[PDB]
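Participant: Have a look at this one before I ask anything.
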Amino acid sequence: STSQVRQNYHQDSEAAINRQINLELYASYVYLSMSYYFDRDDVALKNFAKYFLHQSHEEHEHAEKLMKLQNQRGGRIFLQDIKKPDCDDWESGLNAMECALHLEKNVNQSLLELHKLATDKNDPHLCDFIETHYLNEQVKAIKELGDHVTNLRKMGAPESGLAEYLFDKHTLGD
Amino acid sequence: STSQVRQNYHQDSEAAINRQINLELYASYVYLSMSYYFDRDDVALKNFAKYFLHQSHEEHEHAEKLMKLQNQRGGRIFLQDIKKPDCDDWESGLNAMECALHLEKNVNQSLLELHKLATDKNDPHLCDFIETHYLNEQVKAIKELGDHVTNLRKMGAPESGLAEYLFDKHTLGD
Amino acid sequence: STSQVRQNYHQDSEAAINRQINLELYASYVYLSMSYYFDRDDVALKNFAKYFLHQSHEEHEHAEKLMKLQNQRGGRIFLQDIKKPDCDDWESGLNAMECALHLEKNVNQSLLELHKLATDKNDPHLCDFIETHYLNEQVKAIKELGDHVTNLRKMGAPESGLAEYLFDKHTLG
Amino acid sequence: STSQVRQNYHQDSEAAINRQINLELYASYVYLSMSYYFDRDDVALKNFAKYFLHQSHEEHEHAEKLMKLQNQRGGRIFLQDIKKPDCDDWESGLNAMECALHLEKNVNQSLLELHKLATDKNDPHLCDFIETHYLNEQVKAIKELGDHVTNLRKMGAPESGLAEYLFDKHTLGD
Amino acid sequence: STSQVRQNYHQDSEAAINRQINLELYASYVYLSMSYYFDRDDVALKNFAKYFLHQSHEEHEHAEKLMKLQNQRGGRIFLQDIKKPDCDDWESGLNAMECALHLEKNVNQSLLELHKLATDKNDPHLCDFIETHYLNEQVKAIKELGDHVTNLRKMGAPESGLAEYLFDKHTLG
Amino acid sequence: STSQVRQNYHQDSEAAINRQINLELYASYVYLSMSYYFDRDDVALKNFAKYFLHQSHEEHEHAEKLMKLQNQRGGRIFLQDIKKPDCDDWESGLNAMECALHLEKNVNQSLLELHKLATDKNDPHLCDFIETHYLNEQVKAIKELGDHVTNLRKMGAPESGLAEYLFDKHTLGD
Ligand code: NA
Ligand code: NA
Ligand code: NA
Ligand code: NA
Ligand code: NA
Ligand code: NA
Ligand code: NA
């Protein structure tokens, strides 16, 4: 049965929105895993943990806003399993940052495919939603992760534990 | 003659902007009619009246912003008659909400056709104007009107006058 | 059936109130047209536009108050088409002021005929309503528009664009 | 290798903590599903949605605190898939409240089994952790959900939509 | 090699961003020239100078935002010579306003071509960037410059120095 | 014709002021290039970028003050092309600081030649203008750039990326 509010909202866009919801929830799960990995007593980088917890919360907000959009357009939310992250151990702050960069680029690629689908279906409201709330957020996150990776590599990470300690203090601390 | 400021502004877009101006003015007229229908002593739903007056003011602001855009791009405003609404009596709060939902969906359809036209003419400024100031406003208005219709139906409207009274108090009051 | 609140409210008064509502809505439409005429890039008199937008809001408030009165007395609102203004181009600030003076005098004439009808129907509440909320408002608007036309004419409008610019700055600003 | 901080922390307690983490994340997922079910335009009970979103946040805080405890005792976090909820459609406010009551009782049962395990392993710190941060939280949640279900049934839910509307307004609103 | 952050960013978009940076810097240079032209003792219209200095600052901020975007997407900034303006003497306030209108329309045309390129490359982030930070800014600047030119012409500029004096005082002040 | 305000303002001084205007604009351009070089994701030294942006603004203020002086004395501003900087890539923070030191010494040499010309033309107002607003600014900028180069060299730059990171944090940050 069609929703009383549905208008110019293709079924493919609805399915793709559900997939994007699942993907953003998965990204939040990955970031939560990273955060509490750096909370371990044998890693002990509290600011890495805080940074990744903040990224987890940001991805969760992305997912919730996608669910709200789904309801706004008359689509129907269908949730799926949130897969566990690929790693239980993230090795180092540099490796965690590189994995976060890869994850953000994958989420951005999915969002670009979603925008392409919305464009092909002539859905300007969905295109504008994606542009306003996701595309530049992903661009900024990717640029910041690239900066962090560059600085960590230049400081001597991951071989230099002093490098990761000082980066945790001076960049991710304040 | 051509305006000294006109640039990448097609004649068809100008005419469509004038048509949209007339349509938004008509929608404001319809909402004003509804509002003062609920002000009648034999209807007496003060919060319904306030809600529809607010919707009238919003539609009028849409029309004024369209006129400002027309002047910004070097087009020329051509006003037409504002036709009276199709009904003098709106029967009930639920029926008024359903008519408002239908009207907002018609205005949204006209806005989507206008955006398709702006896209065909390669007018990205007009596309951005429509996306930023109208499309999501329509989506939110339609979602809210659907919520109102749903609650009124589930409460027992329009047969239950108690339902419309309580909805006027608890939803449209605060 | 008759409204439970209707008392001493003649049918002719009700019809005339509906006509006056349509007229006030039309006057607001005309003022809106003028306002956005002076917003054009080839006219560009911001304060003329602001003045006429304010007049448009005043006329719309008059119409809403008439609708409220109609409901207060037990009458029934019947809306009609709001006709487009007679002009799309108002030529100049002086000509727009003269057209506004003419429009306000027509609205005042309609209001005086409505007061005459209310008097013939022995409806003192309606007479007092018109006196309190419309008649002096019209007298003041007409006096102000006459002052504006006089100043614009004496300054050299409409031939002198400098005159309309300075009037836009110093009077309407 | 064994953590430098591990002391009197049994492996079974560690595995059970991981299981409890997964269960609390699952409960948060269920509550989020419920919340955005009530955000649908054909349901439109915003206070039900807010209440269930708050319960989702509560379960997520429970999960994060369990992860922090795991790291505190020298255990190692191992995350698993977060299974999708059993329902996509929650039918009614009363049925959603009943499902939430069932869910809270299941989480409480798991917490009680975990406390029994901690008692058998002579881990008084874990017993105190569970008592202080979870058991009474569950008792309060279960009591409140029972109150809500009782009021909804006595008002005439789920047949009376007026009942769910008024309960959304007067109980979950203020 | 390709930046670790580069994603869906075409080489043509990068080159066009560099060209747009050069163009915005050039527009800032032209506005600075105009501003300090009106600072001359034989012109002496301080508010024209203030207006054009503000426009120079706006165009340079546009250029800095383009450079920030270039770095955000993984492109590489390549700066070029900033050509001197076509005029050292701008003759009058009206002629300066007309030249500014022409310049803003040229910048807007380049921005529209850049947006069309971004559309052809299916780069929605760049399209949104251009729409959000440039297109409406250009539309507003062009509308305002048109208003200024219209008022200056109607007041009697450029033959009437009194017109430019009064416009400097009452509009740009 | 001669300006009504011109007095004791030689033709050579006017031409030299125009040349100095071009040179200060060129220096601002060079500093802007450096600043946005350090904004690159593969360099990522935020405080170096801020420092060089500030130096760019300082040089632009110098140029604007020269233009104001030109108009004050009755001279006529003649602008020229602002040449692009000699480098697109500044290699390192230490090399950028050394290039900035070289640039500031070149600007100072031009200012000293300009003061020599003003002295030969018996223009005490121009001498005082140069002394008050430019010469000591150049001396202070050169001293500061020398301090920065010295510290960067002593810390181990440019081979040690940790050195440039820590200098960015502790010197250019506060
Ligand atoms: Na857009
Ligand atoms: Na992100
Ligand atoms: Na609307
Ligand atoms: Na009036
Ligand atoms: Na709970
Ligand atoms: Na501009
Ligand atoms: Na300097």
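Using Swiss-Prot numbers, chain E covers 5-177, in order.
Determined via X-ray crystallography, 2.3 Å.
Placed from the backbone N, Cα and C atoms, the Cβ positions cover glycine too.
Where Swiss-Prot documents E:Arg23 to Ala as a mutagenesis experiment, the accompanying text is: Abrogates interaction with NCOA4. Fails to localize to punctate lysosomal structures. While the structure shown retains the original residue, Swiss-Prot records the mutagenesis experiment E:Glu28 to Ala with this note: Reduces iron binding and oxidation rate; when associated with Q-87. Annotation comment: Swiss-Prot describes E:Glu28, E:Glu63, E:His66 as Fe cation 1 binding site. Taken from Swiss-Prot, the feature Fe cation 2 binding site applies to E:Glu63, E:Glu108, E:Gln142. A mutagenesis experiment is reported in Swiss-Prot for this position, E:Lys87 to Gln, and the note states: Reduces iron binding and oxidation rate; when associated with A-28. No effect on iron binding but the oxidation rate is severely reduced; when associated with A-108. Experimental mutagenesis at this site is recorded by Swiss-Prot as E:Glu108 to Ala, annotated: No effect on iron binding but the oxidation rate is severely reduced; when associated with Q-87.
What's the neighbourhood like for each of these?
Facilitator: Residues near E:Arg23 (mutagenesis position) in space but far in sequence (CB under 8 A, at least 6 apart, same chain), listed by position: E:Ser114.
Sequence-distant contacts (6 or more apart, same chain, Cβ under 8 Å) of E:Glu28 (mutagenesis position) comprise E:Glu63, E:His64, E:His66, E:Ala67, E:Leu70, E:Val111.
Mapped onto three states, the DSSP output places E:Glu63 (Fe cation 1 binding site) in helix.
Cβ environment of E:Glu108 (mutagenesis position): E:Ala31, E:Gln142, E:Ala145, E:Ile146, E:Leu149 lie under 8 Å away, each six or more residues apart in the same chain.
Here E:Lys87 (mutagenesis position) comes close to E:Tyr30, E:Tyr33: these same-chain residues lie at least six apart in sequence, with C-beta atoms under 8 angstroms from its C-beta.
Classification of E:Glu108 (mutagenesis position) by DSSP places it within a helix.
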Participant: Other than E:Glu63, E:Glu108, E:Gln142, which residues of the chain come within 8 Å of the Fe cation 2 site, judged by Cβ distance to the Cβ centroid of those residues?
Facilitator: E:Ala31, E:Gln59, E:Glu62, E:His66, E:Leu107, E:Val111, E:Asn112, E:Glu141, E:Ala145, E:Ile146
Participant: What recorded positions from E:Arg23, E:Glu28, E:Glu63, E:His66, E:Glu108, E:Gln142 have a chain F Cβ less than 8 Å from their own Cβ?
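Facilitator: Of E:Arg23, E:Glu28, E:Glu63, E:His66, E:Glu108, E:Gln142, none lie near chain F.
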Participant: For the recorded Fe cation 1 site, whose residues are E:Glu28, E:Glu63, E:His66, find every other residue on that chain with a C-beta no more than 8 angstroms from the centre of their C-beta atoms, and list them by sequence position.
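Facilitator: Residues close to the Fe cation 1 site, other than E:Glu28, E:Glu63, E:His66: E:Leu27, E:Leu29, E:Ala31, E:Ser32, E:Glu62, E:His64, E:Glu65, E:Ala67, E:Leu70, E:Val111.
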Participant: Where ligand 6 binds, which of the mutagenesis positions E:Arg23, E:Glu28, E:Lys87, E:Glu108 are close by, with Cβ under 6 Å?
Facilitator: E:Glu108
